[PDB]
Amino acid sequence: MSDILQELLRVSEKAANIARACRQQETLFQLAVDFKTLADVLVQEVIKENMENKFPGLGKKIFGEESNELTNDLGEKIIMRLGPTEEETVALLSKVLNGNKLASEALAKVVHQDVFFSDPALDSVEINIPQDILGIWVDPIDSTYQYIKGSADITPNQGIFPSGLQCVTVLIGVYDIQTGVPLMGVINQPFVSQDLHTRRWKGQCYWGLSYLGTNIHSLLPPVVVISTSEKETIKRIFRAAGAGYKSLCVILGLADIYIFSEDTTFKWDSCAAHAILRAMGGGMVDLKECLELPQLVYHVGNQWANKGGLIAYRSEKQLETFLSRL
Ligand SMILES: [Gd]
Ligand SMILES: [Gd]
């Protein structure tokens, strides 16, 4: 599914463009009217539509944390369907934004904008996966709170950002419908490095593939350590915002373990990161099951919450080392 994965890298950067666009443009920045739900519902639809456009029959296999439905200020329930032309999308968004024409024409231009983001490494890869066995968990913009606050001035504690826009991630995971094993995953940090003078944000994309014993993943920059959420309350540890980011810390090797005790993460939070951690010999396990190892499945519903928490590990040896102490 390299051709599918290659296409998922594009829409992830297209999703990042929308995420960056809303914050960086005054009309969309200044924004009853729940903008974030709109920003989420829009990004997940753009991914859903673009993949159905390039691979017919994937549209109905793409699941996410948002619906394709928004309730405007009047109480009118609008089915978020974009295109086919740019004009149609402006008429749709104006029905949501009470007839804000400047904001509607702003989003539409970024949504229909072409992006040609292509890894030369993955062009060399020719892997075929049957499309009939694929299911996709999308998280449009993970760390919704941090995205809205928009802190560009946070100093990281030993490589790990406790808060800020660095914690915001676009998560796209692909899994096996029958076995429930994660196969492919894309993570896009829209906000990584901001130039102080031009105020522009540069992002960073990561991916991984684990299909029938073939394991490949994006080139990782160089340079136990445990990461937990800011609301964590169970017994060298770091606080860090965002589910997807804390998972990316394990992938980058900034942290050795990421443990979450509560049941308030779902399939769309973990799936993307899992597939990548799988491609590096690691993975994710049910915490409560380990305390009494098994991997997380993404095909059956408990509904779609990872009940009994999780542990995200890079090395199964480091997992045993950590599980020994506790
Ligand atoms: Gd989200
Ligand atoms: Gd999330």
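Following Swiss-Prot, chain A residues are numbered 1-31, 46-237, 263-274, 284-340, 349-358, 366-389, in order.
For this deposited structure, the header notes the method as X-ray crystallography, 3.2 Å.
Just so you know, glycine gets a Cβ as well, placed from its N, Cα and C.
A helical conformation is recorded for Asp54 (mutagenesis position) in the three-state DSSP classification. Taking a C-beta cut-off of under 8 Å and a sequence gap of six or more, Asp54 (mutagenesis position) has these contacts in its own chain: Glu79, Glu80, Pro154, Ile155, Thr158. In Swiss-Prot, a mutagenesis experiment is listed as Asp54 to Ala, annotated with the note Does not alter affinity for 1D-myo-inositol 1,3,4-trisphosphate. Decreases about 100-fold Li(+) sensitivity. Loss of inositol polyphosphate 1-phosphatase activity.
What Swiss-Prot lists as Li(+) binding site is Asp54, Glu80.
Taken from Swiss-Prot, the feature Mg(2+) 1 binding site covers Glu79, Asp153, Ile155.
In this view, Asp317 (Mg(2+) 2 binding site) is surrounded by 27 other Cβ atoms within 10 Å of its Cβ, with every protein chain counted. Feature annotation from Swiss-Prot assigns Mg(2+) 2 binding site to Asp153, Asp317; the stated evidence is experimental evidence.
Annotated 1D-myo-inositol 1,4-bisphosphate binding site per Swiss-Prot: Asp156, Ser157, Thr158, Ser268, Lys270, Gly290, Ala291, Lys294, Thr312, in sequence order. Look at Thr158 (1D-myo-inositol 1,4-bisphosphate binding site): DSSP puts it in a helix.
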Straight-line distance in Å that links Cα of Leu31 with Cα of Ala46 while 14 residues remain unmodelled: 11
Binding-site residues close to ligand 2 - of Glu80, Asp153, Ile155, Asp156, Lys270, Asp317, only those whose C-beta is under 6 Å away: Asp153, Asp156, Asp317
Endpoint distance, Cα to Cα in Å, for the 25-residue gap that opens after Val237 and closes at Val263: 15
Unmodelled segment of 7 residues: Cα separation of flanking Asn358 and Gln366 in Å: 5
